[PDB]
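Beneath this line is the structure, given in structure tokens, with notes to follow.
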Amino acid sequence: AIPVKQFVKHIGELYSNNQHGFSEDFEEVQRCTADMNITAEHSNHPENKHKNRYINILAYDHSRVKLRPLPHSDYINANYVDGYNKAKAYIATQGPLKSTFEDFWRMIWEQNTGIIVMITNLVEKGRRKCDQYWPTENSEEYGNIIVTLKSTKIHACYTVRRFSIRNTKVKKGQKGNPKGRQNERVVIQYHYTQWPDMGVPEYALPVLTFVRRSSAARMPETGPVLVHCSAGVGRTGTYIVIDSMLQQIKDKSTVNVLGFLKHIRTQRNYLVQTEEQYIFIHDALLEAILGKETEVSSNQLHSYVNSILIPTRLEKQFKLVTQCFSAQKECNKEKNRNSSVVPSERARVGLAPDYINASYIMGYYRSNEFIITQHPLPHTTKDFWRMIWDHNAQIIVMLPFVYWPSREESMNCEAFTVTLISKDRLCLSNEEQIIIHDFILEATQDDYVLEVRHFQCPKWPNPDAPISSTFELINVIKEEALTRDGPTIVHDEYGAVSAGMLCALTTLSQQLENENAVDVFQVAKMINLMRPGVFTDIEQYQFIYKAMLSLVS
């Protein structure tokens, strides 16, 4: 209904006049089925009461997925929901209950479903949101369906779990069969793990990446993709609309959020659930239209790098990377070395009892894998060690004033003490050294001890070793991180380019290693979104490309 060129302009008009357009629109979505008198009598039947997570969240009779009768057994709180150019593309359903685990897996068998999108954690902020309907390891039995965990792939924002499910009351087929045994199928669960328990995601990028990967995983001649959260309406509907519109844009170069959303609200109630979720659909789709696509396979990286350097797509990416903080901003400016490099509000590292100049930064495997901070000032050394302590951080990378204790005198922080236990050194290629100091932080009013290793690195990157030697130091930190818990603290002077570059290059090399793909823009954009002024010159950004290129061999 809206050509994709009109969208920058379209969202501007929805945002304008105190966002009156968004408000009107979402109110229209809220009232657009009232007059249709859509019934949900099976949902409301007393016998199905225990099979509903919430009393208010129902499955409309006309679009509800029905289970085959067994000798009210037909009922599940799930509805078919259209996609783009496809009827019944999704089953949208609640987070299953222990009492409905069987029904859930039975419905996945009966509908020929191969993909589950789970957009919730099990427990969020002390509240049970979803029961665990899959085996932690090995196998578990849900009536006639045996569900086996085959593999788990963990990323920062989502986890992929490959399952084989076996229906014991279904025939095995012919032995020669290339498709395998016909009473077994693969189900892949794409589980988003970083959705806030309050409101909508701060960053559309990792959500867009999740939507795109989970969606492209739909195989032909397959049943509906199952999408659930807790209620199976808000995050679920959000997903379905960004997915469907992602596919509409690709095909027609139009976008139709309101009309499509009003349609699917005939299919399940309280799709999508909040005005803030409505706005996030728009934000994220706009972000999709404008950010192009930047993930590039290993065997395309050389050619891609070539064409982004010719007038330039590198320059246009970097303006988006450098587009990028209230507390910093502050009665805290004498805690900052340079207040052009400070944390955002969302990524700010809080001290338990407020401010330290430090930012959470994402890694490949975990959000909050790193903390990028500044070299501690003498009046910021107690705060620095309080951060280590509060976050149970066991690794400090210093990239060049001693803020650490000597053997003679321990450091007293009220809650704990810092004590050196040994000093040492690792060697590198050009006779370069990393100085190591090992500290223990012992609680003063408890018995906990935290082992913290400190790396003083040479000048890095070394401009007169091959660019591929940049990863030697990265690989040393990776290998230490394997044996330790908590975040990795990385600081240079301000928490700027050298700190960011260790984080970016670590992330991107874990990506190339694990996916044979690299997304330099996303990694660089997220670092700058979480801490403004890490990457400021285009040559630093180009060096991320050049460096990653040297590993493609």
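Shown for chain A, in order and in Swiss-Prot numbering: 827-897, 903-1142, 1148-1160, 1168-1196, 1204-1250, 1260-1412.
Determined by X-ray crystallography, 2.4 Å, according to the entry header.
Heads up, the Cβ atoms here are built off N, Cα and C, so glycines get one too.
Here the residue is the original one, but Swiss-Prot notes a mutagenesis experiment at this spot, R958 to E: Loss of dimerization; when associated with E-960. Quoted from Swiss-Prot, the note on the mutagenesis of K960 to E is: Loss of dimerization; when associated with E-958. Summarising the annotation, Swiss-Prot assigns substrate binding site to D1028, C1060, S1061, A1062, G1063, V1064, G1065, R1066, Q1104. The feature active site, phosphocysteine intermediate is assigned by Swiss-Prot to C1060, with sequence analysis given as support. Mutagenesis annotation in Swiss-Prot: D1305 to K, described as Loss of dimerization; when associated with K-1306; the structure shown retains the original residue. Experimental mutagenesis at this site is recorded by Swiss-Prot as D1306 to K, annotated: Loss of dimerization; when associated with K-1305.
Everything Swiss-Prot records as a feature, shown here on the structure.
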{"residue": "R958", "record": "mutagenesis position", "Cβ contacts under 8 Å, 6 or more apart": "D1028"}
{"residue": "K960", "record": "mutagenesis position", "Cβ contacts under 8 Å, 6 or more apart": "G926, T951, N952, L953, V954, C1060, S1061"}
{"residue": "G1063", "record": "substrate binding site", "Cβ contacts under 8 Å, 6 or more apart": "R879, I883, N908, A909, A923, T924, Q925, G926, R1099"}
{"residue": "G1065", "record": "substrate binding site", "Cβ contacts under 8 Å, 6 or more apart": "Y1101, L1102, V1103, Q1104, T1105, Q1108"}
{"residue": "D1305", "record": "mutagenesis position", "Cβ contacts under 8 Å, 6 or more apart": "none"}
{"residue": "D1306", "record": "mutagenesis position", "Cβ contacts under 8 Å, 6 or more apart": "none"}
Gap length 5 residues; flanking Cα-Cα distance, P1142 to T1148, Å: 4
For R958 (mutagenesis position), the three-state class that DSSP assigns: strand
Winner by Cβ contact number (other Cβ atoms within 10 Å) across the binding-site residues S1061, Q1104: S1061
Interval of 7 unresolved-in-model residues, reported as the Cα distance (Å) from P1196 through to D1204: 7
Most distant Cα pair in Å, residues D1028, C1060, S1061, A1062, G1063, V1064, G1065, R1066, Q1104 binding substrate: 15
